[PDB]
Amino acid sequence: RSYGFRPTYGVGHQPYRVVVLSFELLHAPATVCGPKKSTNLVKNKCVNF
Amino acid sequence: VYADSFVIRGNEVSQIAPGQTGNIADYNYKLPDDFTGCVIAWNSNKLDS
Amino acid sequence: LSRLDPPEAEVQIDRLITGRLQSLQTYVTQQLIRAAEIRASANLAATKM
Amino acid sequence: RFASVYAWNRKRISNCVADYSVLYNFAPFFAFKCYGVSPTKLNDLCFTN
C-alpha cells in the first residue's frame, strides 16, 4: 500500500530519500580509503607505520 | 562498503536504526544489532510528491 | 530479553555480567585466602601429629 | 474529546486483549517513544495494570 505523498502532507508524511552506507572496519585488506600519501619506510628507524 | 537506497516517509526515518521496532524495521528493512556505518536522509518533495 | 529490544538490552546484559563477575572475583579471592589459612592450619596439624 | 495538559483525562484498561499492532499502525503517529520496553515486545508481554 502507498501513502499518496500529496503536497498537503506535512513533514510526518512527506517523502524522504534515504541511503544506508554499510562499512566493514576490518584492516585485513583495503577497498576504499581517504586520500593521503607519504614517503617510504626506514629499515632501522622508529616510525609510525 | 555497501550502499542501500530507498524512499520512505519523512518521520519514518526514525525507524532506520540498528534493531529498532516498527513496520519498516520489521517487515521492510531491518538492520543488525551490531550495525556500523552511516544513514543519510533528505527531502524529496520536489521529486517524489 | 523479552521486554527490551536487542540493541538497547546489550548494555543492560553487559552491566549484569560485569556485576556478576565482580561479585564472583571477590568470592574467589575469599576462597583463596581461606584456602591458604586452611593450608597453614593443616601444616601445623601435621607437624603436631 | 481530549482534555488539556492540566486535569488530563485518565483511563484504566483491564480485562481485554492488548493488540498494540493497531497503535503504531496509524500513519500520523510519528512519535512513539517507550521507556523500559520495546515496541516489538508490546504484543508479547503481559501487564498487571
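Chain A is numbered as in Swiss-Prot; the shown residues are, in order, 493-541.
The way this entry was determined, per its header, is electron microscopy, 3.2 Å.
The backbone N, Cα and C atoms fix where each Cβ goes, and this holds for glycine too.
A:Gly496 (variant position) falls outside any helix or strand according to DSSP and counts as coil. Cβ neighbour count for A:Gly496 (variant position): 10 (other Cβ atoms within 10 Å of its Cβ, all protein chains included). One natural variant named in Swiss-Prot is A:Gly496 to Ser, and its note says In strain: Omicron/BA.1.
Cβ neighbour count for A:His519 (mutagenesis position): 7 (other Cβ atoms within 10 Å of its Cβ, all protein chains included). For the mutagenesis of A:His519 to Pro, Swiss-Prot gives this note: Increased resistance to human covalescent sera neutralization. The structure shown keeps the original residue.
In the three-state DSSP scheme, A:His519 (mutagenesis position) is classed as coil.
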